[PDB]
Amino acid sequence: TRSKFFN
Amino acid sequence: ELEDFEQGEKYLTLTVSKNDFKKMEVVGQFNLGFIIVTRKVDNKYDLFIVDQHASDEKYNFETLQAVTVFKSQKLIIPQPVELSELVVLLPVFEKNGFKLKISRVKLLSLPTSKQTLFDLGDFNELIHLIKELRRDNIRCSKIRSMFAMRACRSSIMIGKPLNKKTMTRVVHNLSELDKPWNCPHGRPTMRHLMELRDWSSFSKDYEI
Amino acid sequence: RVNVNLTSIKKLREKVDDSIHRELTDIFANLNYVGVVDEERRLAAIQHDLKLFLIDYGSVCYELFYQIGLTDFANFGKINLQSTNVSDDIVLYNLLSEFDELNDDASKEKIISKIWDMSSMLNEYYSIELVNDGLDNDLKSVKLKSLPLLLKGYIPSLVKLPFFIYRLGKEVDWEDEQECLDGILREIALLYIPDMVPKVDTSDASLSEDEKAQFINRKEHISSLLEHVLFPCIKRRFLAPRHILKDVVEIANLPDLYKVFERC
Ligand SMILES: [Mg+2]
Ligand SMILES: [Zn+2]
Ligand SMILES: [Zn+2]
């Protein structure tokens, strides 16, 4: 998955 | 292979002074038989490896050689001796159990032990041993051998775990002796491991 | 407990797995700790079987703390940095003042601004907790409240805190998830390495009495740290990367030593 903090 | 042994003792005579020992630091104990030490003085930084038994022994031995007054047997009828050499006969004789009355020499006491016999050949051996500097610590081979065994038996054993305090005493004690490269049996006390001159260690944590 | 479903952490964990040196790892797994050689250059001596090694523990702790950081990511304990003494607080602006090249309030404020905007994640993922004592926009009042607790029985020295903040604000690539994450773990690992203790001359009568017992105390604290906390951890979990072979050096071997050192 990907991090919410990097969008 | 003995050339590698020779160059080690040769290196020590030049690289290590009496004061150098007082400034040596104990790293730790290696394989329960060695003391690893650092020596940083001036631009010189080196590691040395010290044998815990042999180095403790060389100290105890040299102490016995210098301080011990050997026990003598007060003779029943004094024995005379002829020399030349007469000027050599020093209170090094009294230390070796030879009490005298002074060719007209008079032997009042002869050294004694429950494990060996002493004779005139030992008195003459000590007379010749002075011919070969410090003369106050000179001992006839019979006495020397006994002190070498006394030291060996009483000294720190290999396999004995040692703490910093003890290891520090053992190393620093070597500064009191002259060229303490070997134990009385001829075994090395210490040897140079490596020089720490250019070791460019990790420094990323202080870099910007 | 939190499972790291993240794709970034896995790539970094795989990268560690790909660099593992089997033989060098066995050397650390079975180390017999000898002692500290140099507290300045950070050299320690270890025994492995028949050999005596000189290790650069600056380099080993770096990979060790990096590895711990990778494993406990998003599940770190905290080192609570605040006391009842408010004057003992760690102000980021105050730390950046150690850098003369940050010659203007704005340049120090630039660094604190990035760090501060990312405080939600820095806290969540790394246990690096930043707080603001006044109004939200007062960067000069931004404080470090907690740090991650990487090893039980270990509290890092805070002497390197200025570098930690400066590098977090200038070296970390905040734009790329993986590079950012790797970067923070590297900064935590760098801060956590025991300090370099410069050599002080105990024989010099010119140097003060108070400076002596203080060097002796720093010398003792590292020897105790390495012996009781660090090396036991290194021995238990350290995976040696191949790039560390230059940092481990054989200095002596028992077969060779026993040809010179002989029984009486
Ligand atoms: Mg092994
Ligand atoms: Zn012996
Ligand atoms: Zn001996």
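The numbering of chain C matches Swiss-Prot: 506-769, in order.
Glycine is treated like the rest: Cβ placed from N, Cα and C.
Sequence-distant contacts of C:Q552 (mutagenesis position), defined as residues of its own chain at least six apart whose C-beta falls under 8 angstroms from its C-beta, comprise C:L536, C:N537, C:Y538, C:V539, C:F558. DSSP assigns C:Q552 (mutagenesis position) to a strand segment in the three-state reduction. Swiss-Prot documents C:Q552 to L as a published mutagenesis change and attaches the note Defective in a mismatch repair assay.
Applying an 8 A CB threshold to same-chain residues 6+ apart, the list for C:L607 (variant position) reads C:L601, C:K613, C:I616, C:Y671. Classification of C:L607 (variant position) by DSSP places it in coil, neither helical nor stranded. Swiss-Prot gives this note for the natural variant C:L607 to F: In strain: EAY1068, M2-8, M7-8, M5-7 and YJM627.
According to Swiss-Prot, the mutagenesis experiment C:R672 to P carries the following note: Defective in a mismatch repair assay. For C:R672 (mutagenesis position), applying a Cβ distance below 8 Å and a minimum sequence separation of six or more within one chain yields C:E692, C:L695. Under the DSSP three-state reduction, C:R672 (mutagenesis position) is assigned to helix.
C:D678 (variant position) falls within neither a helix nor a strand when secondary structure is assigned with DSSP, and so counts as coil. Residue environment of C:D678 (variant position) contains 12 other Cβ atoms, counted within 10 Å of its Cβ in all protein chains. Per Swiss-Prot, natural variant C:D678 to N is noted as: In strain: SK1, YJM320 and YJM339.
Variant annotation in Swiss-Prot: C:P703 to L, described as In strain: SK1, YJM320 and YJM339; the structure shown retains the original residue. Around C:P703 (variant position), the C-beta neighbours below 8 angstroms that are at least 6 residues distant in the chain are C:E545. According to DSSP, C:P703 (variant position) sits in a coil region rather than a helix or strand.
Quoted from Swiss-Prot for the published natural variant C:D761 to G: In strain: EAY1066, EAY1068, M2-8, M7-8, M5-7, SK1, YJM145, YJM269, YJM320, YJM339 and YJM627; forms a non-functional heterodimer with PMS1 from strain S288c, resulting in an accumulation of mutations in spore progeny of crosses between these strains. Taking the Cβ of C:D761 (variant position) as reference, no residue of its chain lies under 8 Å away while being at least six apart in sequence.
Quoted from Swiss-Prot for the published mutagenesis C:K764 to R: No effect. Contacts of C:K764 (mutagenesis position) defined by a Cβ separation under 8 A and a same-chain sequence distance of 6+ are given as none.
Around the Cβ of C:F766 (mutagenesis position), the same chain contributes no residue under 8 angstroms that is 6 or more positions distant in sequence. Where Swiss-Prot documents C:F766 to A as a mutagenesis experiment, the accompanying text is: Displays an increase in spontaneous mutation accumulation. Does not impair heterodimer formation.
Around C:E767 (mutagenesis position), no same-chain residue six or more apart in sequence has its CB under 8 Å from its CB. In Swiss-Prot, a mutagenesis experiment is listed as C:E767 to D, annotated with the note Displays an increase in spontaneous mutation accumulation. Does not impair heterodimer formation.
Under its mutagenesis entries, Swiss-Prot includes C:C769 to A with the note: No effect. Listed in sequence order, there are no same-chain residues at least 6 apart in sequence whose CB falls under 8 Å from the CB of C:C769 (mutagenesis position).
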Assigned conformation of C:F766 (mutagenesis position) - DSSP reduced to three states: coil
Those recorded positions in C:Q552, C:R672, C:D678, C:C769 whose CB falls under 6 A of ligand 3, listed in sequence order: C:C769
Intermolecular Cβ proximity, variant positions C:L607, C:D678, C:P703, C:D761 versus chain B, under 8 Å: none
